[PDB]
Amino acid sequence: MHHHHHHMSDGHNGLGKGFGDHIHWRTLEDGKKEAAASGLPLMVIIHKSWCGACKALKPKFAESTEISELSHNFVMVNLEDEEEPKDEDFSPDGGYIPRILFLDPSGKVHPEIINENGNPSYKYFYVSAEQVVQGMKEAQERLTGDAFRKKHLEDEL
């Protein structure tokens, strides 16, 4: 912030529209408004330069036809250089440019949830709907309702 204030532009905004359909790009608008009631976290998938998670998803993630309905589990967001944020929201526990990022219901990216099915030196990196779907069908049960943070924080008794 310098002096003026910004809120929204509403006009140009691209997203997951060449891989599956409506999944990791539903948008924070519908994802947040709904993430409040039902209470579901988001999966901000970001990809910059070349990007393989977008090309591989096209032929296979195109299978997300079922993932189009599975979204009832939660909602994600896909951004690119067009709206590249200025924080870990694009790359937390890594240096790539940009990869998949799971975050808390509200839009708070955190290196807490990655792609366990990914490579052993990338994690967040995605290259197949098969994995993003297991991480979808999984985190959707634990990541939602703070059911991922082990269990409790304290008690003493």
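Along the chain as shown, the residues are counted starting at 1.
Quick reminder: no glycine exception, Cβ is built from N, Cα and C everywhere.
Per Swiss-Prot, these features apply:
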| type | residues | note |
| --- | --- | --- |
| DOMAIN | 12-141 | domain 'Thioredoxin' |
| MUTAGEN | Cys51 to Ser (Swiss-Prot position 66) | Loss of protein-disulfide reductase (glutathione) activity. Loss of the formation of disulfide bonds in substrate |
| MUTAGEN | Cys54 to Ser (Swiss-Prot position 69) | Loss of protein-disulfide reductase (glutathione) activity. Loss of the formation of disulfide bonds in substrate |
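Around the Cβ of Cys51 (mutagenesis position), the number of neighbouring Cβ atoms within 10 Å comes to 17. A simple way to gauge crowding: the CB of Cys54 (mutagenesis position) has 18 other CB atoms within 10 angstroms, across all the protein chains here. Across the domain 'Thioredoxin' (12-141), DSSP assigns 44 helix, 15 strand, 71 coil.
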